[PDB]
Amino acid sequence: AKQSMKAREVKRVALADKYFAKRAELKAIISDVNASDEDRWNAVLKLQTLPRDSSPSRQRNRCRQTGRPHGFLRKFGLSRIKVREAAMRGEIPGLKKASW
Amino acid sequence: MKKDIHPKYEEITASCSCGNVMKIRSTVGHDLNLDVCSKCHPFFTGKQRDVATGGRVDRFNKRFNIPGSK
């Protein structure tokens, strides 16, 4: 359900590439432990203001083929409902029902 | 002085000149408007904008976190 979160995610991967690539460990290099006596100063602590949407921490995905409100499953690119649906029709390979 | 109870003379009759400003005193802050509290800031009683002591390491310049091979 609901296209706006699916719309957000599709824009995001080109915006990951554009903002975040040049500014991945830059947080760490300029501020944190990699800034060992170098940087840590104001004249360099203005450089990362473009990436905020681009960040992997907002790259939630959900169901990669329709969208779904939570309950995503990363190994299929699918969800609870949509896995069962694809299995009924035999579209998924290697698929047992558990018995041992 | 009273007939049934007199003043004493044991320690309370000695040193008729002292002060805080006539003479030295080891304590200040006896006005109502000069008094301490020992406030230390909350969540910065020690340090929290901290220099690392659980993630300090030698300097590099890459882009990722233990990527290794890929």
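Cβ coordinates are placed from backbone N, Cα and C, and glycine is handled just like the others.
The Zn(2+) binding site annotation in Swiss-Prot covers B:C16. In the three-state DSSP scheme, B:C16 (mutagenesis position) is classed as coil.
Record note (Swiss-Prot), mutagenesis B:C16 to S: No Zn(2+) binding. The unchanged residue is displayed. The local packing around B:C16 (mutagenesis position), expressed as other Cβ atoms within 10 Å of its Cβ over all shown chains, amounts to 5.
Among the mutagenesis experiments that Swiss-Prot reports, B:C18 to S is described with the note: Binds Zn(2+) normally. Of all Cβ atoms in the protein chains displayed, 9 besides its own lie within 10 Å of the Cβ of B:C18 (mutagenesis position).
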